[PDB]
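Presented below is the structure to which this report refers.
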Amino acid sequence: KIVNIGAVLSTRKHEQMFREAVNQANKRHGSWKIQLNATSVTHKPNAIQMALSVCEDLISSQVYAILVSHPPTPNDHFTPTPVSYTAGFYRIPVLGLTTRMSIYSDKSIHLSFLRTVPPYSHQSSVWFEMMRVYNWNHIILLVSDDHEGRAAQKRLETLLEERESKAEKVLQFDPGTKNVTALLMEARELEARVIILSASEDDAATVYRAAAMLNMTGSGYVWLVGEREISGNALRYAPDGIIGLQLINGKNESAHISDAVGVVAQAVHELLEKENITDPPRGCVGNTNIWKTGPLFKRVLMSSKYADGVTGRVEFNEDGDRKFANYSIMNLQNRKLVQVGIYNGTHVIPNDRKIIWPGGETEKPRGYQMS
Amino acid sequence: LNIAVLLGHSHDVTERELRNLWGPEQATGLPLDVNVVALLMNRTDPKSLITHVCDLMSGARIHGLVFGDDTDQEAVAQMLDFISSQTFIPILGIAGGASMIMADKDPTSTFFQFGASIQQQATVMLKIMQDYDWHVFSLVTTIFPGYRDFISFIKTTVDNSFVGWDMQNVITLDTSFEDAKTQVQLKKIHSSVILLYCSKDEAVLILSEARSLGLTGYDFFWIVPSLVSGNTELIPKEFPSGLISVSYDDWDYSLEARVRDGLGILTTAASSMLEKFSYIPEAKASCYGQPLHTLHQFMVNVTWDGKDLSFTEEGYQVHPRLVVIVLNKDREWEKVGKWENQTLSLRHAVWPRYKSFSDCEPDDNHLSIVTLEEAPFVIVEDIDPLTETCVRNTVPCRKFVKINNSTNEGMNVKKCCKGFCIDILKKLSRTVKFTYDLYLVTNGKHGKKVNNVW
Ligand SMILES: *[C@@H]1O[C@H](CO)[C@@H](O[C@@H]2O[C@H](CO)[C@@H](O)[C@H](O)[C@H]2NC(C)=O)[C@H](O)[C@H]1NC(C)=O
Ligand SMILES: *[C@@H]1O[C@H](CO)[C@@H](O[C@@H]2O[C@H](CO)[C@@H](O)[C@H](O)[C@H]2NC(C)=O)[C@H](O)[C@H]1NC(C)=O
Ligand SMILES: *[C@@H]1O[C@H](CO)[C@@H](O[C@@H]2O[C@H](CO)[C@@H](O)[C@H](O)[C@H]2NC(C)=O)[C@H](O)[C@H]1NC(C)=O
Ligand SMILES: *[C@@H]1O[C@H](CO)[C@@H](O[C@@H]2O[C@H](CO)[C@@H](O)[C@H](O)[C@H]2NC(C)=O)[C@H](O)[C@H]1NC(C)=O
Ligand SMILES: *[C@@H]1O[C@H](CO)[C@@H](O)[C@H](O)[C@H]1NC(C)=O
Ligand SMILES: *[C@@H]1O[C@H](CO)[C@@H](O)[C@H](O)[C@H]1NC(C)=O
Ligand SMILES: *[C@@H]1O[C@H](CO)[C@@H](O)[C@H](O)[C@H]1NC(C)=O
Ligand SMILES: *[C@@H]1O[C@H](CO)[C@@H](O)[C@H](O)[C@H]1NC(C)=O
Ligand SMILES: *[C@@H]1O[C@H](CO)[C@@H](O)[C@H](O)[C@H]1NC(C)=O
Ligand SMILES: *[C@@H]1O[C@H](CO)[C@@H](O)[C@H](O)[C@H]1NC(C)=O
Ligand SMILES: *[C@@H]1O[C@H](CO)[C@@H](O)[C@H](O)[C@H]1NC(C)=O
Ligand SMILES: *[C@@H]1O[C@H](CO)[C@@H](O)[C@H](O)[C@H]1NC(C)=O
């Protein structure tokens, strides 16, 4: 009857917000006798005693989905790992709504890492859509990272197989170093201007300042970056005319957690419409066996169909994330955040503003040399 | 240093003999403050060992953890990876769920498993398939984790082969079992060797489905790794007698020898740490209210007592003990073969046919075939000296070659056979659908009766 819900240490009003979502979701899902409850956590920076409080409370509480919603960590941990591993020990899905790393989003490492947000590598897919925008074909891969970078490279070559063109050069290395000006010279000596860039904040900002001390900021140098490359001092260490991407309703935490709890509530009522109701055990004391219908619960969850949503028409893909979300295309027009494009499920719509390049005029540079 | 060795309850191993496993040993103890704490835990929830780490890392800064699990759960290894990443303490998963195969260990963790990787285990299994020339096969992978790298390694290893492996299209289970679309994939299966990639309970379900659909024939072989099979103490239903497995869970090379080898590796690392560095205790105070040198990248090619216990780049051993087992007629995992440093050891290289996998299952398509070398028909040549591989338009043969002129005992030399009647017999086996069983003659010529003695 009663169903407990775990909470996150972020702030105070989101708890009342999903209690309002509890009050609204029980009305629109029949007169079934289900009951909904909640369980709060405390303010701990490390996730160690946080996961200790989870296994003290939430395993015995028989929660159905823990929705981790703390992106702004004061340290550089960004680790929802131990609570996710504790829930996957009894095969319970965790909605990790903090970061967009593919090393978290791996189904090989993480068992039931089912959230509503996709990793940053999907932006590369949007970059494939950018290859449909300006109709450019000769591209050069440059990823500083290695863990998410190799999977982004795999899906990039998978989409690259469709056009049957190829990238001119792929580049993966070890971040943290600064003697990559030889790599900048190797990038200069290639006949493509598509600079596919993917790194962290400080590393991408440092290699871009190294490129700026190498004359890679002039006309024809086409730069294409993501969210981690426009954050912090990389926002400061960005030129005047670069094209970046942005989420829609990703930083909007309220609507995100709102339709997340709506997804969880309709999934719980959908499983209650289904048979073979098995509850996760109270594994804290004595119980060593695991909840066997975890992948059965994933078979329930991966076949979810929707028609309405607060942030938008949510839908799980083949990997359990959002199909073709609302995206923004930003242009840092003279150190000012100027939005120049949007992207719906299948198409890029520019606004009434112009598209200013870091080099010449507003028209696209013909960066394909005659060799 | 201070080392807490907590274990499970596998094979009813007592906690008392481990105290004298190191006590009278360690004659040249160069690290002085080295002690052992033998412990057992009757529950396998994460909370227990988390409490153990928090009260023993604070318990006078214990620097050593050796854990062995008796259950069949692989997420315990992920929890140990997290603990070794956070606490920065070298942890050695020994057996059971303590050293089960996960996807990719963390670079900032010092955890190790005493087993082989899935790439090495797939290499050993394809070495078995090369040594038995079972070139027609299939591949069944579920949504069990780590499948894309595994299928990729199989496809590249076929591409890295001189065989030309007949690989059927890979059967992929997208969701749970439905018996609507999975049955269509099972009907597409008509190869010999079935390669399954799932859990243990899902393996029992798929074997029961194949037994219900008649897909458990004598042609239909079954090779799974140790992670599918698991520990020896649980043998569920619907298993063919002859169930091929490769595991490192040796009951002969028991738990005490495993933890003594772990003690030897830890003393080798501590001796090299004292000969290289001064501050030997490196630990953390407590779990609540929150490094100098890494022992992960310190003891790479460690060798204790002449045992090749060197480390890989993925936390595995370079040469662990790989044991090939099958299921006998008495429902037990019978030990068959081992693996050397390079050569695959095959004690039962003469493959038994297993006419009876279950009660009412006869096999009547094994035809014993002997021949004599004739030039246009029976062309018997050597096997490859590099790869031990016949080209796949030939068939294998064996011969009881006697070594000496006086003795009668010899070897079974296996060689390649091509010719006309070779192709005739192969087209018969493609037509009559039997299994040819070729060997060579050792008595001599065709036939001659000497007083009712042919
Ligand atoms: C039903 O839900 C309520 C609300 O979560 C539970 O009441 C307690 O509320 C406080 C916050 O005021 C929190 O500590 C927990 O959410 C609840 N207590 C604890 C310690 O669990 C109430 O317990 C739930 N009832 C049941 C039995 O499920
Ligand atoms: C993405 O954003 C667009 C913004 O236009 C949303 O589309 C609107 O949705 C409302 C219903 O919520 C309807 O009036 C129309 O479907 C759209 N209106 C206009 C004027 O565009 C969309 O819901 C969002 N979701 C997706 C598809 O990601
Ligand atoms: C927003 O997505 C919609 C849905 O696909 C797009 O509408 C399609 O556009 C193509 C190309 O013009 C047409 O051939 C289809 O018939 C449209 N499908 C419909 C009617 O939904 C649309 O292109 C995207 N945004 C806009 C307004 O350009
Ligand atoms: C291990 O591989 C080597 C080469 O095939 C074999 O020789 C051993 O080499 C190691 C090197 O450290 C020596 O310590 C041993 O004394 C050698 N043993 C012998 C008898 O030669 C060895 O045969 C292989 N091991 C096995 C199990 O066969
Ligand atoms: C990279 O290395 C070369 C050779 O040491 C050096 O000349 C160059 O300045 C370095 N680039 C930077 C600025 O890191
Ligand atoms: C770029 O080239 C111009 C002209 O040669 C030169 O004045 C300028 O200093 C260069 N900038 C750098 C630091 O790359
Ligand atoms: C999300 O957007 C709504 C307005 O639609 C706003 O009230 C709310 O504060 C936003 N959430 C946050 C915390 O950004
Ligand atoms: C419940 O499980 C049984 C097998 O025990 C199965 O036959 C049945 O279809 C399942 N029902 C549903 C739809 O949950
Ligand atoms: C066995 O179970 C008891 C239950 O209290 C527990 O205290 C103990 O740690 C377990 N381990 C041993 C000593 O077998
Ligand atoms: C591996 O063993 C060799 C020979 O003892 C020696 O170089 C060293 O111990 C190991 N390798 C290195 C360079 O660490
Ligand atoms: C064959 O002869 C050799 C040399 O005398 C001897 O070593 C070997 O044991 C003999 N084999 C048998 C089994 O008689
Ligand atoms: C003894 O056996 C060898 C083959 O091993 C054969 O070549 C030889 O002819 C035999 N001895 C005699 C004298 O026949």
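Numbering of chain B is taken from Swiss-Prot, so the residues present carry the numbers 34-323, 330-493, in order.
Looking at the header, which is where the method is noted, we find electron microscopy, 7.0 Å.
Backbone N, Cα and C atoms are what each Cβ position is placed from, and that goes for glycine too.
What Swiss-Prot records for this protein:
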| type | residues | note |
| --- | --- | --- |
| MUTAGEN | B:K233 to A or R | Nearly abolishes inhibition by Zn(2+) |
| MUTAGEN | B:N264 to W | Nearly abolishes inhibition by Zn(2+) |
| MUTAGEN | B:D282 to A or H | Nearly abolishes inhibition by Zn(2+) |
| MUTAGEN | B:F416 to A | Decreased sensitivity to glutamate |
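Everything Swiss-Prot records as a feature, shown here on the structure.
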| residue | record | Cβ within 10 Å |
| --- | --- | --- |
| B:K233 | mutagenesis position | 16 |
| B:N264 | mutagenesis position | 20 |
| B:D282 | mutagenesis position | 21 |
| B:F416 | mutagenesis position | 16 |
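Spacing of B:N264 (mutagenesis position) relative to B:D282 (mutagenesis position) is 7 Å (Cα to Cα, whole number).
When the alpha carbons of B:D282 (mutagenesis position) and B:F416 (mutagenesis position) are compared, the span between them is 47 angstrom. The two recorded residues B:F416 (mutagenesis position) and B:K233 (mutagenesis position) have their Cα atoms spaced 48 Å from each other.
Under DSSP, B:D282 (mutagenesis position) is assigned to coil, being neither helix nor strand in the three-state scheme. Under DSSP, B:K233 (mutagenesis position) is assigned to a helix (H, G or I) in the three-state scheme.
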